[PDB]
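Beneath this line is the structure, given in structure tokens, with notes to follow.
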Amino acid sequence: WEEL
Amino acid sequence: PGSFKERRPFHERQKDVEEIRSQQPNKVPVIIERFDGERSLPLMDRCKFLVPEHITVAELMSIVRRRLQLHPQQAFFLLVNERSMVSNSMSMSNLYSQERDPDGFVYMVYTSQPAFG
């Protein structure tokens, strides 16, 4: 996951 | 094609969302991909995003702009289910129920091409  | 939905089958996608939701409240799971055949915007290495739920479509475009390092005057559109939202001031929370896929992700694609070019 790319967590902003 | 080589899209996320092609790389991972439905039940796998649904399980992934179920797992992340159990861990990360108040975040919306979003797939962000370059529109098929786009040739003037770069790729991102990742397509699976967890977005804090209050962020609007217009704000998310600012975030993705930064990550792509686009020039501030570059044309850039983020489409939800491959089409323009009525308002880009909708928060991730508020469009989730409306725009989410049955697998639990919201699917977005970005493009440099305006609706009528």
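These residue numbers are counts, starting from 1, taken along the chain as shown.
Header entry for method reads X-ray crystallography, 1.8 Å.
From the backbone N, Cα and C atoms, a Cβ is placed for every residue, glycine too.
Secondary structure from DSSP puts B:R13 (mutagenesis position) in a helix. Here the residue is the original one, while Swiss-Prot reports the published mutagenesis B:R13 to C (Swiss-Prot position 26) with the comment In bp556; defective degradation of protein aggregates during embryogenesis and early larval stages with an accumulation of sqst-1-containing aggregates in embryos and up until the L1 stage of larval development.
One entry in Swiss-Prot concerns the mutagenesis experiment B:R13 to A (Swiss-Prot position 26). Its note says: Does not rescue the degradation defect in the lgg-2 bp556 mutant. All protein chains considered, the CB of B:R13 (mutagenesis position) has 21 other CB atoms within 10 Å.
Annotation note: B:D103 (mutagenesis position) sits in a coil segment as assigned by DSSP. Under its mutagenesis entries, Swiss-Prot includes B:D103 to A (Swiss-Prot position 116) with the note: Does not rescue the degradation defect in the lgg-2 bp556 mutant.
Record note (Swiss-Prot) on the mutagenesis of B:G117 to A (Swiss-Prot position 130): Diffuse cytosolic localization in 500-cell embryos with no punctate pattern of distribution which is in contrast to wild-type. Around B:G117 (mutagenesis position), taking its Cβ as the centre, 4 other Cβ atoms fall within 10 Å, counting all chains.
Annotation for B:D103 (mutagenesis position): same-chain Cβ neighbours under 8 Å, separated by at least 6 residues, are B:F10, B:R13, B:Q14, B:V17.
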